[PDB]
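Input: a single structure, listed below in C-alpha cells.
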Amino acid sequence: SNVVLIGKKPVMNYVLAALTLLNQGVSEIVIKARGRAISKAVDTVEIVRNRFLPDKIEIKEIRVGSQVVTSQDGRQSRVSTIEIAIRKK
Amino acid sequence: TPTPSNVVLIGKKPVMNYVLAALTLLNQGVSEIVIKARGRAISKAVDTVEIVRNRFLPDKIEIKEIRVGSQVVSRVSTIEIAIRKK
Amino acid sequence: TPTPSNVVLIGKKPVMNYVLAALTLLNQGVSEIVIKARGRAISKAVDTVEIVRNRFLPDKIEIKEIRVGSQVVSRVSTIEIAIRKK
Amino acid sequence: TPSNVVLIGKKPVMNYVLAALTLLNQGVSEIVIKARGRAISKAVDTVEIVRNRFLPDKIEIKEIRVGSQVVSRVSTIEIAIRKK
RNA sequence: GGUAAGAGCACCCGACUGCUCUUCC
RNA sequence: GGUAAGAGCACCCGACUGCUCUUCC
C-alpha cells in the first residue's frame, strides 16, 4: 500500500512513514486525510519536502472532496476530505 | 462600483462567515475567487469550498487550482484554492 | 500541478532577519521563494529581495513575478515577489 | 523625466492619485508611477487607489520593476499601468 | 462540536502621545 | 507667532493571523 492515512498521531509518525515508503523505491505515494486532520496531511507533505527531500519530490495531484459520516451521536454529517499524490523526481 | 478583492482569507470565524463572503463575491459578478488559509484553518478552507460547490451552487463551480505551501514563522502550512463558475 | 510555495513574510523587524530567512531557504535547496508584505513593509520587501540578489547571490537570483494587491481592513496594500535561482 | 511619469515623494497619497488620474483623464493611455525607499509602499497605494476605486475594470497593471540605486543603497520601484 | 465567554505567547496591520532629525510661512 | 508633511526612537492602544490554554454548554 502506497497510502499514508493521516490520523491523530504526531505528524512525524506520518512523515517517517512516507519517507520510509519513498526510500523503499515506491515511486508514488498518496497522503490521505479528512476533517481536522486535513492540515496535518499538508504538514506531512511539506515536512517531507522541506526537511528531507528539498528537490527530489513533486506534488502529482491534490484532490479535495466530501463524504457523509455518522457522528458519535448518530447524526449524519458532511466531512471534508483531501488526497495528495506525491512522487520522487 | 469599486473592484473588491477576490480573495477570501479563512481565519478564526465560523465557516458560515467565509461561505457567505465567497457566495457574496460570486453573486456580485466575480467569476473567480481564491480561498486562502494557514495551519489548521486549511480544513475550514476545504469546508468552505465544498460548501460553496456541492451544496449551494451545484454544477456551476469549478476548482481551478489547489496550491499548498509553507510559510516561515518554525513553519506553517498554507493552502490556496482557486475556484470559478463553469 | 502548481509547485508548492515557500513564503517569507516581512514585518517591522530589521531587514536582515528576513534576508536571513530568505537566504536560509535558498541554500537549503528550495529553488523559488516568495517575499510577501503589507502596508509600509512593502518597501522592506523590496529591500529584502535586492539585498538577497545583490549582496549574496549576484547573477544567481532572478525575479520570477511581482504581484500587488489590496486587503480590506479601510484598505492596506499588499505585495508578493517571487524570486528564483537562474 | 517622461511626461507620463508620476514621481512619489513625501506628500499624502491623494496628491499622487490626483496626478495619475489627471494624466489618465487628459488622454494619456499609459503612465508610470516611480518611487524609492519608504515611499515604495505609497507607490503601490497610489496604483491600488487608481485602478480599484477610481477606474474599476479599466486599468491594467502593465509592468512592475524593482531595483537598487546608490546614495548607502536604496530600493526603487516602477509601476507601469495602462487603460484596457 | 458550540454566533459560549475569556487568557497566554508569537507574528503582524494600523492609530494616539512624547522625544530626535529633515523640509517652511 | 503659526505647526504641516516625512524619516527614526520609546511607550501604548485597536484589529487580523498563527500556536497553545481555562471555564461553560
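Quick note: numbers on chain B are straight from Swiss-Prot, i.e. 5-77, 85-97, in order.
Per deposition record, X-ray crystallography, 2.0 Å.
Cβ atoms are placed via backbone N, Cα and C, with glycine included.
Quick look at what Swiss-Prot annotates:
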MUTAGEN   B:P8 to A  No effect on cis-trans isomerization of dimer
BINDING   B:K16, B:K17, B:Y22, B:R42, B:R44  RNA binding site
MUTAGEN   B:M20 to E  Reduces ability to form higher order oligomers with no significant effects on binding affinity for RNA; when associated with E-24 and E-27. No significant effects on binding affinity for RNA; when associated with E-24; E-27 and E-60
MUTAGEN   B:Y22 to A  Decreases binding affinity for RNA. Decreases binding affinity for RNA; when associated with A-44. Significantly decreases binding affinity for RNA; when associated with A-16. Abolishes binding of RNA with no significant effects on oligomerization; when associated with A-16 and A-44
MUTAGEN   B:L24 to E  Reduces ability to form higher order oligomers with no significant effects on binding affinity for RNA; when associated with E-20 and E-27. No significant effects on binding affinity for RNA; when associated with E-20; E-27 and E-60
MUTAGEN   B:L27 to E  Reduces ability to form higher order oligomers with no significant effects on binding affinity for RNA; when associated with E-20 and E-24. No significant effects on binding affinity for RNA; when associated with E-20; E-24 and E-60
MUTAGEN   B:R44 to A  Decreases binding affinity for RNA. Decreases binding affinity for RNA; when associated with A-16 or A-22. Abolishes binding of RNA with no significant effects on oligomerization; when associated with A-16 and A-22
MUTAGEN   B:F60 to E  No significant effects on binding affinity for RNA and oligomerization. Reduces ability to form higher order oligomers with no significant effects on binding affinity for RNA; when associated with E-20; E-24 and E-27
MUTAGEN   B:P62 to A  Loss of cis-trans isomerization of dimer
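Of the deposited chain, 7 residues are missing between B:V77 and B:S85, and the straight-line Cα distance between those two residues is 5 Å. Each of the binding-site residues B:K16, B:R42 was scored by the number of other CB atoms within 10 A of its CB, and the lowest score belongs to B:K16.
Neighbour density for B:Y22 (mutagenesis position): within 10 A of its CB lie 24 other CB atoms from the protein chains shown. With a 10 A radius on its CB, B:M20 (mutagenesis position) counts 11 other CB atoms from all the protein chains. Other Cβ atoms within 10 Å of the Cβ of B:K17 (RNA binding site), summed over all protein chains shown, number 12. When the Cα positions of B:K16, B:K17, B:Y22, B:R42, B:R44 are compared pair by pair, the longest gap among these RNA-binding residues is 15 Å.
Counted within 10 Å of its Cβ, the other Cβ atoms near B:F60 (mutagenesis position) come to 13, all protein chains included. Under 8 angstroms separates no C-beta among the mutagenesis positions B:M20, B:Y22, B:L24, B:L27, B:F60 from a C-beta of chain A. Using a 10 Å radius centred on the Cβ of B:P62 (mutagenesis position) and all shown protein chains, the other Cβ atoms total 9. A distance of 12 Å separates the Cα atom of B:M20 (mutagenesis position) from that of B:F60 (mutagenesis position).
Within 8 Å of the Cβ centroid of the RNA site, not counting the listed residues B:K16, B:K17, B:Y22, B:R42, B:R44, the chain contributes B:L13, B:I14, B:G15, B:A41, B:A45, B:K48. In this structure the C-alpha atoms belonging to B:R42 (RNA binding site) and B:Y22 (mutagenesis position) are separated by 14 Å. The DSSP secondary structure for B:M20 (mutagenesis position) is helix. For the recorded site, B:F60 (mutagenesis position), the DSSP three-state label reads helix. Among the recorded positions B:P8, B:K16, B:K17, B:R44, B:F60, B:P62, the ones whose Cα sits within 10 Å of the Cα of B:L27 (mutagenesis position) are B:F60.
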